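Heads up: the structure comes next, in structure tokens.
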Amino acid sequence: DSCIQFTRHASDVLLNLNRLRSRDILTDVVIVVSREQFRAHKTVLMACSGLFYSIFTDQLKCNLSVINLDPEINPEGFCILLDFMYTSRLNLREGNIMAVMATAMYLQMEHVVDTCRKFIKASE
Amino acid sequence: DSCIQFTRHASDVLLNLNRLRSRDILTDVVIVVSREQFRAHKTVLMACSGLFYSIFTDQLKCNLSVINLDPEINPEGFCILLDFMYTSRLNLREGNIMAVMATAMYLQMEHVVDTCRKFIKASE
Amino acid sequence: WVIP
Amino acid sequence: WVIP
Ligand SMILES: O=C1Cc2cc(Nc3ncnc(Cl)c3Cl)ccc2N1
Ligand SMILES: O=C1Cc2cc(Nc3ncnc(Cl)c3Cl)ccc2N1
Ligand SMILES: [Cl-]
Ligand SMILES: [Cl-]
């Protein structure tokens, strides 16, 4: 086509989606990770994760307001990944890398799994 | 912080949100523009437009499944702007610029209004 | 704005 | 991935 493109548009959309999440506006699901609860938008979770994409395209699960993750999933690792989904920034540290990689593998977030693998390989 | 950033993340999220819109997945509102209807996600509309941000933060309107726009709004201009919201690409042409600018002013999409003004000024 |  |  002959379209023009606004370079910062995608980043501005994601920033506003994160502002709606912080103010709990139009969040339609609570993700339960052991004792911890995280509110989010189903559409953003699906856009970022192969696991959520599969869950919310399922004809019964698409209607659930609560999703319980596997008990092996670490709440801090989930929190770091949820923050990444809404910001593009990943808080990857020596103390959390193993939990972040395991959660990214479970959530099917291939770009996160890739950088965790590279950061681990460099430390070996 | 000491975060790492994935450059293409925001663009990849927006691409997936557009794929969900095309397949009518988790769309929660229909925007009526005279005889035409457009399905979308309330969160994306709010993230892109000052008008939708005001509508869907209103305690009564946030629950509506149908929103009727002002009868002066051109359906093609709306369609072009809805496509821009979900892709960052604006199909701006001599034949549609006036309708696109008027719709962007109504929707409160300041970056679109700005480029329409500049494209018009250059043609004068 | 750019030409994509 | 980059240092933002
Ligand atoms: O590593 C990842 C990140 C990811 C996201 C999604 N999401 C979608 N993919 C295709 N169309 C749609 Cl509509 C969505 Cl929402 C699926 C798989 C994966 N894997
Ligand atoms: O030109 C524009 C584009 C736009 C978007 C929004 N959206 C939001 N702004 C602040 N926080 C939040 Cl949570 C959202 Cl969703 C408001 C005004 C405008 N004006
Ligand atoms: Cl990823
Ligand atoms: Cl805009």
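Note that chain B is numbered according to Swiss-Prot, with residues 6-129 shown in order.
Quick reminder: no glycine exception, Cβ is built from N, Cα and C everywhere.
Annotated in Swiss-Prot:
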| type | residues | note |
| --- | --- | --- |
| DOMAIN | B:32-99 | domain 'BTB' |
| MUTAGEN | B:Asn21 to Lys | Abolishes interaction with NCOR2 and HDAC2, no effect on interaction with CTBP1 and transcriptional autoinhibition; when associated with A-116 and 376-Q--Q-379 |
| MUTAGEN | B:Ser59 to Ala | Abolished ubiquitination by the SCF(FBXL17) complex |
| MUTAGEN | B:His116 to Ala | Abolishes interaction with NCOR2 and HDAC2, no effect on interaction with CTBP1 and transcriptional autoinhibition; when associated with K-21 and 376-Q--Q-379 |
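In terms of local Cβ density within 10 Å, B:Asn21 ranks first among the mutagenesis positions B:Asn21, B:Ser59. In this chain, none of the residues that are 6 or more apart from B:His116 (mutagenesis position) has a CB less than 8 Å from its CB. By the rule that a residue counts when its Cβ sits under 6 Å from some atom of ligand 1, the mutagenesis positions B:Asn21, B:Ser59, B:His116 yield B:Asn21. Candidate mutagenesis positions B:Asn21, B:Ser59, B:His116 yield B:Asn21, B:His116 as lying near chain A, with Cβ-Cβ distance under 8 angstroms. Taking only the Cα positions, the spacing between B:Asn21 (mutagenesis position) and B:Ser59 (mutagenesis position) is 25 angstrom. Checking the mutagenesis positions B:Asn21, B:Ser59, B:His116 against ligand 4, the ones with a C-beta less than 6 Å from an atom of that molecule are B:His116. Counted with DSSP, the domain 'BTB' (B:32-99) comes out as 30 helix, 15 strand, 23 coil.
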